[PDB]
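A short write-up of the structure that comes next.
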Amino acid sequence: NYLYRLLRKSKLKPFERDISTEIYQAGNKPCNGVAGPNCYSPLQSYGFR
Amino acid sequence: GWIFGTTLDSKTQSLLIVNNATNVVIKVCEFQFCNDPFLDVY
């Protein structure tokens, strides 16, 4: 349930939030909603044990 | 009234001030606006 964002286009200004979950792309080929090659979901899990 | 944000309708939370002769509704939520933002009267 506890998630973090590891990929973003730019640095974040103070006291702002980013709730939207979209497919992040770091290349020329668009993801188009498919988490395939060069496509990563930004919300990653901690996984505490 | 005034509208602030990055995009509209969804995908980004948007500031929203609506003024009238009675109150002021400032509200940072998603909401629904079309491509022609206007307030209907009747």
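Throughout, chain A uses Swiss-Prot numbering, with the displayed residues spanning 450-498 in order.
How was it done? The header gives electron microscopy, 3.1 Å.
The backbone N, Cα and C atoms fix where each Cβ goes, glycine too.
A:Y453 to F appears in Swiss-Prot as a natural variant; the accompanying note says: In strain: B.1.1.298. Mapped onto three states, the DSSP output places A:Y453 (variant position) in strand.
Sequence-distant contacts of A:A475 (mutagenesis position), defined as residues of its own chain at least six apart whose C-beta falls under 8 angstroms from its C-beta, comprise A:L456, A:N487, A:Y489. Among the mutagenesis experiments that Swiss-Prot reports, A:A475 to V is described with the note: Increased resistance to neutralizing antibodies.
A mutagenesis experiment is reported in Swiss-Prot for this position, A:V483 to A, and the note states: Increased resistance to neutralizing antibodies. Annotation for A:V483 (mutagenesis position): same-chain Cβ neighbours under 8 Å, separated by at least 6 residues, are A:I472.
Over all protein chains present, the Cβ of A:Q493 (variant position) has 12 other Cβ atoms lying within 10 Å. Taken residue by residue with DSSP, A:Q493 (variant position) is part of a strand. Swiss-Prot lists A:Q493 to R among its natural variants, and the accompanying note reads: In strain: Omicron/BA.1, Omicron/BA.2, Omicron/BA.2.12.1.
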Once the DSSP letters are reduced so that anything not helix or strand counts as coil, what is A:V483 (mutagenesis position)? coil
Students should find that the Cα atoms of A:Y453 (variant position) and A:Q493 (variant position) sit apart, in Å rounded to an integer, by 5
